[PDB]
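Structure first, commentary second.
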Amino acid sequence: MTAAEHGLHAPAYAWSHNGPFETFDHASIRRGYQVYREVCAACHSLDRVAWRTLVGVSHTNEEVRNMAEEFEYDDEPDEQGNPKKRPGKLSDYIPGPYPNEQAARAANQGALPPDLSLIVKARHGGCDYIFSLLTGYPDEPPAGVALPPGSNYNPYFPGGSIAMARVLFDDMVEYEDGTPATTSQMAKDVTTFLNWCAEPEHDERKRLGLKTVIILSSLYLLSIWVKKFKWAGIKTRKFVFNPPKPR
Amino acid sequence: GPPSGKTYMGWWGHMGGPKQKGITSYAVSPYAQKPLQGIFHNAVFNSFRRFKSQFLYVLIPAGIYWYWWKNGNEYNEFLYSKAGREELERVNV
Amino acid sequence: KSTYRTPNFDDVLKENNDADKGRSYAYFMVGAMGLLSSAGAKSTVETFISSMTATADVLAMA
Amino acid sequence: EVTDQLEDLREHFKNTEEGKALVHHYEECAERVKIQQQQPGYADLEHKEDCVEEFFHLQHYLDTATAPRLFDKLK
Amino acid sequence: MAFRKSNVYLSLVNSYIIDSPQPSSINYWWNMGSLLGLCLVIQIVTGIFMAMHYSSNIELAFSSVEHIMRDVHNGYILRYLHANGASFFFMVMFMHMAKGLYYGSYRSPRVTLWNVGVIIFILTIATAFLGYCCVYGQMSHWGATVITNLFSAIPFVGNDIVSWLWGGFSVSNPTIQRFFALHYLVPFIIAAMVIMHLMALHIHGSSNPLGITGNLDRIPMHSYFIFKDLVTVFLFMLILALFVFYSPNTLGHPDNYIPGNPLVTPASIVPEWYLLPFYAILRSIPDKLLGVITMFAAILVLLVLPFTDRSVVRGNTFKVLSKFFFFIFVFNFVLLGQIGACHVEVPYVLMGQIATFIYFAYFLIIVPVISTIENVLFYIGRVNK
Amino acid sequence: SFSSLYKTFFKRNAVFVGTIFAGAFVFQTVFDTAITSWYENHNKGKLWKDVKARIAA
Ligand code: HEC
Ligand code: HEM
Ligand code: HEM
């Protein structure tokens, strides 16, 4: 297919977790949660991330308890059998904005916004794709395209026409640590947060990988030595042939 | 148990090779040897001998197939671009 | 050539042939391999058993 | 007070030596496509030229330039 | 006699792994079999410890896999170990087969060993296809539909065998629960066939890279080849720990993190990377019935190899044209695998057709003609007349 | 005294595998602590306790 149908490839930005000894910037995850809650939570879901997984990664225990209690989940029905509701706890999951898929497609002009809880693993490019898609919206589509109405141009989306309009604008969120919250800074923060939501094992996985790679490299070289020590007597074997006398 | 068919490998004592005579073999204890002996010499000279004998068989077909893949990939990226649309519309239609 | 005349083994023979030195060297190397492989084996059997133990949500409703 | 760093870097690398040439090829295509559009009977041509390829070349150079030096500017 | 010989079970263990007389000449390519044994044990153990948490319904399959990833302790280790260990199992199995048809191991004392190997290969392909179908992503679902709708090309009973495979009318809950029960089951059939592989090997013993008899000096397998296999075991675990811990979703496709949706096609349906050459073989034929017949023929053409090898010396160690055309075959297989991952665009259909023809002409045309030519060159280079 | 080193550590296999296991125990402990402290000092200002001290200061 053509380059427009493929989509433009995202370049290789220098993320703070690129590299085998690195770690998510956890302040970037906290700021990215704020940008998700204030902008992305209107249309996209986070169906796989429990509230308890944020405790000790980006927020404190009470800081997560209050954000969970500001929502309302389905309780077990009362003693007369009527349905009940409940303030959220740490066991519950982060609720989406829509009750079903038809409400989503009705609210967003036929297209359904994907759940973002695995979206940097579900897309070729990963963090570079999410960042470059969010900041890739030009001010005008290139001269020649026929964009369908209700759709927007973004060259990193395959085909070009995406049903998400440009959502990130300068200083639409104020961070609580006083960071200048521009478009690029907010896209960096949400992409770090979505990468944490996809791979919440990332730090421990890289740390354990350091341990196994060190132990297994040492074992490999040490086993090369023990193989050469065992096979010394066969590698240094000498054969002499005196031809036997005819009989 | 029952005896099974004639194979081509026996066991320790009746392997089934020819009769051997007049071959003496000598070998020293590895506890009295140096392992890792000659590794820095074999690493550069023996590896170069092995490479020099066994690389045309590997890198002439690799070169043929890599040039084929590169040329076909270039033709595809040409035909699905703006400059090469006329030949695309005559090569498929 | 006779068979009582054994060939040239001097390029690979070590020149000081103390028994305890070479035996302790070889057993130190195989002991280090046994040590690291024992730690690795303990860690993988604990990885599987701790996989079996309990779960984040089962511990969340605790 | 603070302006977006990515459009800052994109305009800075659009004001370079060959970036002006890429922009110039894009504007050549853009004026060619629009005086194709103002021709009488334009919606019947069965194959209408766009400038997506030239936009891709310009955006690819801007991607390679702005990529390794943006995250130094971001916090 | 010794207790390791005078037992029932220790006699088998002794005869196979302790006092087994190996030819002393065998190089590092003779460790792929013990490597495949290690890989099989890895797959079985990690799969059992993930099946303790997997739920197999169509509405619970994908989310149970993410429950393994996010909620089970060290469950990402288990899932990444199972997936990358399956792919490593296939790379090592391709090396085992390529060694076998380089060094002439298929030949006349060992044809039943080669054929039990081909049966093992077919069973591992089936096992991995079912296990990729159990995760129920987007490539998983649509891979299941195109591979099962292959069988609708049989002109009499095709629709009923595909409706018997599906358990219904397309890939849904009966198909996924079936594929889980079978993806458990076929590995234990593979373990039985591996025991039969070892039994067919043990009667004549292994070959050697010279191709001459190895009956003259031999080495017991314990304390020599145990440690020579330990070297490659630690190397394989090192490279697998690299791919599991630092690069885990590299060999996989990203579209298996989209849940399976029967209404949206993912615009390039490709299987896992090791089934790409057979996928390109299937894709090259402009018919579906001939396509599946040619794919099954492409894997059943390994049986015509002990009858088309027309030469008197075993292996390609001392032949130049056999070496050259062997590596033409290997890079043809790699090009076929890369063609299978591309779209059906204009140079690729011709490249896949020519590479499929080269794949079939290797076994049926190239090996007999080159074998006969090398035979008469070996004769007239050294006899005088 | 290489003879004394051999006679205490490598002569009996009971003592040999005993010190193999003792060394594996202490190696596992201090290897774990060393890798965690290196990993945390390499990732300084990025872990959670640094951000917690920052929002507590
Ligand atoms: C309101 C309606 C919003 C807001 C505020 C955001 N998104 Fe986005 N999104 C939305 C729709 C309707 C779609 C579907 C468009 C389509 O054609 O598929 C999307 C799409 C995405 C994607 C996927 C793009 C792809 O498939 O390649 C990602 C990733 C995505 N949206 C992320 C995202 C982020 C990180 C936001 C942060 C504030 C965000 N969206 C806002 C609808 C809406
Ligand atoms: C012959 C050895 C085996 C092979 C080649 C194999 C292959 C595979 C493959 C390729 C996958 C898909 C991995 C992914 O993409 O996520 C998979 C998944 C799976 N396999 Fe296996 N498998 C083997 C043995 C087993 C066994 C014996 C079991 C059961 C005990 C098992 C259980 C599973 C399960 C539960 C999944 C679910 C999806 C996942 O967790 O990744 N496997 N298998
Ligand atoms: C689960 C997969 C397999 C296992 C465990 C396995 C196991 C083994 C083992 C242990 C050996 C002896 C060591 C060696 O020669 O490398 C061996 C030899 C052999 N295997 Fe396999 N094998 C498997 C798959 C296959 C396949 C797919 C084929 C080919 C179709 C095959 C054909 C052979 C041949 C021909 C030999 C003899 C090679 C020789 O020694 O000359 N095997 N197998």
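Following Swiss-Prot, chain A residues are numbered 62-308, in order.
Determined via electron microscopy, 2.8 Å.
Backbone N, Cα and C define each Cβ position, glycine as well.
Over in Swiss-Prot, the protein carries these features:
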- A:88-241: domain 'Cytochrome c' (DOMAIN)
- A:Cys101, A:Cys104, A:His105, A:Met225: heme c binding site (BINDING)
- A:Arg166 to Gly: Abolishes catalytic activity (MUTAGEN)
- A:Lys272 to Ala: Loss of RIP1 from the bc1 complex (MUTAGEN)
- A:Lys288 to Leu: Loss of CYT1 and COB from the bc1 complex; when associated with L-289 and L-296 (MUTAGEN)
- A:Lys289 to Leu: Loss of CYT1 and COB from the bc1 complex; when associated with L-288 and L-296 (MUTAGEN)
- A:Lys296 to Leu: Loss of CYT1 and COB from the bc1 complex; when associated with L-288 and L-289 (MUTAGEN)
Listed binding-site residues (A:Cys101, A:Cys104, A:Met225), ranked by Cβ neighbours within 10 Å, top entry: A:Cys101
Intrachain C-beta neighbours of A:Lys272 (mutagenesis position), sequence separation six or more, cut-off 8 angstroms: none
Among A:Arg166, A:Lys288, A:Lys289, A:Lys296, which are recorded as mutagenesis positions, the nearest neighbour of A:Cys101 (heme c binding site) by Cα: A:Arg166
Residues A:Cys101, A:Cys104, A:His105, A:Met225 [recorded heme c binders]: greatest CA to CA distance in Å: 11
Local backbone state of A:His105 (heme c binding site), from DSSP in three classes: coil
Recorded positions whose CB lies under 6 angstroms from ligand 1, from A:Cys101, A:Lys288, A:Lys289: A:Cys101
Inter-residue C-alpha distance, A:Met225 (heme c binding site) and A:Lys296 (mutagenesis position) (nearest angstrom): 69
A:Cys104 (heme c binding site) versus mutagenesis positions A:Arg166, A:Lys288, A:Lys296 - nearest by Cα: A:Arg166
Cβ-based neighbourhood (8 Å from the centroid) of the heme c site, residues A:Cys101, A:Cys104, A:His105, A:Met225 excluded: A:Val100, A:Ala102, A:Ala103, A:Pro174, A:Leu177, A:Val228
A:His105, A:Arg166, A:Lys288, A:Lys289 screened against A:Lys296 (mutagenesis position), Cα within 10 Å - retained recorded positions: A:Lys289
Interface-proximal recorded positions, chain F, C-beta separation under 8 A, candidates A:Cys101, A:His105, A:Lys272, A:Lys296: A:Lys272
Mutagenesis positions compared (A:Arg166, A:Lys289, A:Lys296) - highest count of Cβ atoms within 10 Å: A:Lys289
For A:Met225 (heme c binding site), the three-state class that DSSP assigns: coil
Cα-to-Cα gap, A:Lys289 (mutagenesis position) vs A:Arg166 (mutagenesis position), nearest whole Å: 67
C-alpha spacing of A:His105 (heme c binding site) relative to A:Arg166 (mutagenesis position), in angstrom: 12
Close in space, distant in sequence - A:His105 (heme c binding site), Cβ under 8 Å, 6 or more apart: A:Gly157, A:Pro158, A:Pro174, A:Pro175, A:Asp176, A:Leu177
Cβ neighbour count within 10 Å of A:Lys288 (mutagenesis position): 20
Interface-adjacent recorded positions, chosen from A:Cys101, A:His105, A:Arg166, A:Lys272, A:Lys288, A:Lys296 when a CB lies under 8 A of chain E: A:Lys288
Residues from A:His105, A:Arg166, A:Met225, A:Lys288, A:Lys289, A:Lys296 facing chain B - recorded positions, CB under 8 A: A:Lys289
